[PDB]
Amino acid sequence: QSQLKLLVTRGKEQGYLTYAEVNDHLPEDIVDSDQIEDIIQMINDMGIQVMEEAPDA
Amino acid sequence: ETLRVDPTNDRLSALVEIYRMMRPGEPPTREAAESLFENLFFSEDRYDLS
Amino acid sequence: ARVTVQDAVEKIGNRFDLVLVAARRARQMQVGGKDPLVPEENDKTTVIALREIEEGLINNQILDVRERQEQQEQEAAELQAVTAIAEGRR
Amino acid sequence: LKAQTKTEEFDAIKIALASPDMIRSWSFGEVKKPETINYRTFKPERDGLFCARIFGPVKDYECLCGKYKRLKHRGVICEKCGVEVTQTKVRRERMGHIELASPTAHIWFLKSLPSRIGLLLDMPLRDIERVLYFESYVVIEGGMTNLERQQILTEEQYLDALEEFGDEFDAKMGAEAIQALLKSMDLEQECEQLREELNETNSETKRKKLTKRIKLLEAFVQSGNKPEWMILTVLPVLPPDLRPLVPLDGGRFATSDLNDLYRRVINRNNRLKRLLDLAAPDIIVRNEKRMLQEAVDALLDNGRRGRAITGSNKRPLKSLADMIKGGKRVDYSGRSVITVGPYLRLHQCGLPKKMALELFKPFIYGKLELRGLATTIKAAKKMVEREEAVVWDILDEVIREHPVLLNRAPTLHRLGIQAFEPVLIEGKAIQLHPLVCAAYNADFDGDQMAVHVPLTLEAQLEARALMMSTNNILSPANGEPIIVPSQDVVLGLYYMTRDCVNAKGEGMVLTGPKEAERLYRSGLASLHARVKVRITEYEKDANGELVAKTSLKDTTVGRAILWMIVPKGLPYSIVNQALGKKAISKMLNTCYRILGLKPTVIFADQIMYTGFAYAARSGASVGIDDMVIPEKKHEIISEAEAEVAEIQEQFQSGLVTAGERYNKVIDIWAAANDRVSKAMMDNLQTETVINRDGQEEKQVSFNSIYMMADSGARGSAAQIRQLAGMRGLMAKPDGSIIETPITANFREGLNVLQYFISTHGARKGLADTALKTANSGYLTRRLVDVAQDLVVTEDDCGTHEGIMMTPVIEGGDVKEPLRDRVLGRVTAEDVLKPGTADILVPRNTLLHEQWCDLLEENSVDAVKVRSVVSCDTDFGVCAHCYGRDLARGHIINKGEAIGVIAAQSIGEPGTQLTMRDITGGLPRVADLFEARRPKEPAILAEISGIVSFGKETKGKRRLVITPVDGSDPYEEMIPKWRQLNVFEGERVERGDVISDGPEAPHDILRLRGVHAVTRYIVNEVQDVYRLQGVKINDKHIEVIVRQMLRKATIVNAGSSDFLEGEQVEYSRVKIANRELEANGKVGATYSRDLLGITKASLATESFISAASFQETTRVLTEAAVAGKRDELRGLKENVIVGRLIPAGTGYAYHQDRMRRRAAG
Ligand SMILES: [Mg+2]
Ligand SMILES: [Zn+2]
Ligand SMILES: [Zn+2]
């Protein structure tokens, strides 16, 4: 709910791919080098449909 | 509205949450949770506006 | 033809095909049986082939045919050795 | 009966997973030790990362120990040490492997965007696939009771479920567990049952995941790859030479990071193997397995999770993937500072003595040993190293007709590299012909160019027949001349006209050439009088040839002598009667079109020589009195400040709106700026008095500065206005304008204040330039990546349809006509004539036949013309449908390279585009190409019907329009925000405007039409070039829009599977081959789909080509999953592989090989 709704509604499409935004709006231990690539991958390239593959993953 | 969105309720949960935000890993304690927040804006060897 | 090279393309369209056939001829000259048709006048094989194409002689079909005759000259003239080898393994 | 088993020619490359046995096939031994080189002897260890027995020998032909040394034993392995003694390059090609104990997950197929191992298995990635293989939560592997088939259990849940049943549902955890999961998975039976279940009574609430996975599973099963290969049990080893450890200077070795990676994985792997023999505490072993996982994952690709470190460097270690994820140096090359070379021809360049000596080194060697002089090759070296006089004469022989091609740093378009005939010059600088000095955008600020030597035979002919400067007369972008004379030469020929009255004038008549004798011998001037002479003209008509025409015309001294340079044909005199300005290029253009190449080339060299020589004679300079200020300057300034003073007093006493008095006072100064500007020009323009016969008369100023401005040669109105007039409104960092314009000018003194103000303009000028220069190339890269694969082929197809070309008319309310946009265009079909006949069907509109389209009056302002937008070609472009516009005058040669040349011409003028209901600039060009929806998109009527409100705000909602007529309705969604344009009851057509706002190209293509959307993109992208004043042909825009509309979407039922959006390439070829194959009902109808440059370029057949620009880790992986193969037609992918390019001089080669690969 929170992660999915916030991610989608905000990113439309954040213009210049404002990375430094939603990564703060995420739970668990922060400052990681693991969760990084999972966001840079979805936003662009395969737009629209990719944003529906992200939540299901 | 800021208080309405504040999970912490006291000094312990506050210093602990900060300790978990800064150093996410080891279990927050009493000495660690306190000394950390003190060694951020309340220690000459760890902070200085000059 | 040391400044176009345009007169050559009129005789054979497609500047790319021109390069292929002209290099093909220039290759024949540089290595192997030279024998230019237009007088040299101290010009590189690079341009000599182009001079010929402009002149009207030596095109793509012309070289292919002269290669056919060249093959018929090397083969049919020296078939006495091949036939001798043919009987080698029965 | 071929079946050859050697390294011969290949037609394609395949990409797929590698079986454990597939890895073994490469194995020339197994690395078993973390050891590399000896600590004392500096010798390859036994079975380390750098073995000699496994990989290759250190020295060339001598083995490790030394039992065998020379070429005696090149096929036999050594006795004491199994070292095959062949080459040392063997060390560069030999593989090898490491065999791990417990299975390991391949980092790519595990965590690379979509979980390949997960989506194939249907299982969450970092959530479930992690916890079950990091030894945390055991997974099931198929059960026939209670438990399912892939649930996740905890230790407590495991033993509980084990106690209830057990010994009949056994399911492990970890890597090998996922192995049995992928292995037990039946791609066949699942492919069936998935098709069954995911098609039973389900609307669009499911079809998403349904169609997706079924296509993925069908692909992978058809790929040939077994899912066992996903996680590897055998990890191959990279050849040692590709990751060496070489001694530097005085010890201190230099090694690759891969050695650290392979050394770590080996250590952890061996410890694991050791623990699987000694006591095996579950915690100890399971951790070491996870540690082996870490090492392997780090070696394959770091990325990604913390980044392995060590190696003393605080920076991460360069893994295999990072070495292949993301400039071609070449022999026989050089560079130097460029210098003007006036004495040269258009096909020549000044190549320094010592430079050319070193560049043609191997050619000099060969020719020396050929003639004599040098007894042997090493004698030639010693002979040229001791530059011995005679060698230079040999050099003069080798560079004779051996073209060298020059290149400048910023290569924006094709004319960046042009070939010349090498001309020896005693110096160390490289001289260049001043005509093609504009094509390079080159100045002599100290700019430096590089040179290349065409080594191959056909490489020289390519440089001579294609890249040779004489073949580049016209610009590829626009049909106009590119080698057109510039500043110096142009001012020269402007001086050779300019009719001055009297002053050693008088109309003493003669006959052309003799006039030369008159000029050198003084008496008469040169710019008089006018004077009459006999001109022997030459014209042709109908049957060509030449027709003389002697007459008596009133020219000047300059025009008469200048006439000598003009070639045989041409209208004559009248071309000289004008002046030297823009017509200077016009004269060159017409000459090229009516004469040919050679006559134009020599004509260019001659007009260049003339301009320079007579320009020197003229001695035009720039003193301080040359930029005359107006006398009404102080007057106009006082009057302007008088007006604003009154406006400020009004603001003081209220009255006028103080909130925007700022704007109107700016208008005051803006008018005042135009007043001083107009005064300065009207004064500095005319002036003068002379004294003709009885004195008193006026012409135009011979004021040097004006002459430069009135003849190209870098001199515009604005700059001159700043020189003598005034610098107008200056910008402020805020973006606002200052209400105190720079009253002074450069001729006068400049106060510190207004200079500290103008410095902002200079700063933002240079800065904005620095941005748009890099952003221009940034756009070009996208243009090329998407367009650089199409080439004109299959000669000339049929088809007549094509965009109806009409003069771009803003004349609706501003008056602005441009009707030269039809020339060198192939006609659609006989486009009528106010009467009958005329224009043929496929007749390409000649340059003289477009001038014939004026003899049919202003009535005919519409012609249907074949374009790349249409054309029923398949994987290329019809030659006719294109046009002809090149440096060449005829139609494009079959098998050219339309793509790259199009992108270049479009992105070349990107240097001169200012970034910002009118965006304007380079950014506007980008958005138009990307096909981005506006911030406030308008709406259109999909079907023609009757407009009526569909429930006033009943949702949700937000208004609703419903155009219903004939049959079936529609419900569009209006969001209250923004008004309307059509009342209720009124009828609309198929695609009418109902928002009167910015239009979206998606809707236009989808509804209006392809001719409409392409017409929109071309006319809209041009409109931003109109303002910037950059001329660029419409063809190239259509070229990119062509494959910008590459793919489509099918909606019905056919051999293609519906929801799939496939390109019309495969579609059209498959729909043509179905109406006459079995039945037209086994195929669907498609629908063109607009997609931007990036979105279009993202899709492409070659996986190597994709691995070029887009994320290599992604494309290479997903292309590995399915049994893909590149084969092998594109440009980009055929370049990196290092073979002939399927275009131009190639093409023929590829076409032969393409048909050749039809046997099997
Ligand atoms: Mg410069
Ligand atoms: Zn040995
Ligand atoms: Zn066509």
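All residue numbers given for chain D refer to Swiss-Prot; the residues shown span 8-333, 344-933, 1133-1376 in order.
Method on record in the header is X-ray crystallography, 4.0 Å.
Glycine too: its Cβ is placed from the backbone N, Cα and C atoms.
The Zn(2+) 1 binding site feature in Swiss-Prot is assigned to D:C70, D:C72, D:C85, D:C88. Of all Cβ atoms in the protein chains displayed, 24 besides its own lie within 10 Å of the Cβ of D:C70 (Zn(2+) 1 binding site).
Listed in sequence order, there are no same-chain residues at least 6 apart in sequence whose CB falls under 8 Å from the CB of D:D462 (Mg(2+) binding site). Residues annotated as Mg(2+) binding site in Swiss-Prot: D:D460, D:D462, D:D464.
Cβ neighbour count for D:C895 (Zn(2+) 2 binding site) (all protein chains, 10 Å cutoff from its Cβ): 22. In this structure, D:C895 (Zn(2+) 2 binding site) belongs to neither helix nor strand by DSSP; it is coil. What Swiss-Prot lists as Zn(2+) 2 binding site is D:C814, D:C888, D:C895, D:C898.
Annotation note: D:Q504 (mutagenesis position) sits in a helical segment as assigned by DSSP. For D:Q504 to P, Swiss-Prot lists a mutagenesis experiment annotated as follows: Resistant to antibiotics salinamide A and B.
Residues near D:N690 (mutagenesis position) in space but far in sequence (CB under 8 A, at least 6 apart, same chain), listed by position: D:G742, D:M743, D:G745, D:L746, D:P758. Quoted from Swiss-Prot for the published mutagenesis D:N690 to D: Resistant to antibiotics salinamide A and B.
Under mutagenesis, Swiss-Prot gives D:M697 to V with this note: Resistant to antibiotics salinamide A and B. D:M697 (mutagenesis position) counts 24 other C-beta atoms within 10 Å of its own C-beta, drawing on all protein chains shown.
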Lowest local Cβ density among D:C888, D:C898, which the record lists as binding-site residues, within 10 Å: D:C888
Candidates D:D464, D:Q504, D:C898 (recorded positions) - the one closest to D:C88 (Zn(2+) 1 binding site) by CA: D:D464
Filtered recorded positions, from D:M697, D:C814, D:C898, whose Cβ is under 6 Å from an atom of ligand 3: D:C814, D:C898
Binding-site residues near ligand 1 among D:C70, D:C85, D:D462, D:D464 (Cβ under 6 Å): D:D462, D:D464
Non-site residues, in chain order, whose CB comes within 8 A of the mean position of the CB atoms of D:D460, D:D462, D:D464 at Mg(2+): D:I355, D:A459, D:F461, D:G463
DSSP three-state assignment (helix, strand or coil) for D:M697 (mutagenesis position): helix
Other CB atoms within 10 A, centred on D:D464 (Mg(2+) binding site): 15
Neighbourhood of ligand 2 - binding-site residues from D:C70, D:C72, D:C85, D:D462 with Cβ under 6 Å: D:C70, D:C72, D:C85
For D:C72 (Zn(2+) 1 binding site), the number of other Cβ atoms found within 10 Å of its own Cβ: 13
From recorded positions D:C72, D:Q504, D:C888, D:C895, the one whose Cα lies nearest D:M697 (mutagenesis position): D:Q504
Of D:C88, D:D460 (the binding-site residues), the residue whose Cβ has the fewest other Cβ atoms within 10 Å: D:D460
Rounded distance in angstrom between the Cα atoms of D:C898 (Zn(2+) 2 binding site) and D:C70 (Zn(2+) 1 binding site): 66
Sorted by sequence, non-D:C70, D:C72, D:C85, D:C88 residues with Cβ within 8 Å of centre, Zn(2+) 1: D:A59, D:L71, D:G73, D:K74, D:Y75, D:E86, D:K87, D:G89, D:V90, D:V92
Integer Cα-Cα distance in angstrom, D:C814 (Zn(2+) 2 binding site) to D:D460 (Mg(2+) binding site): 45
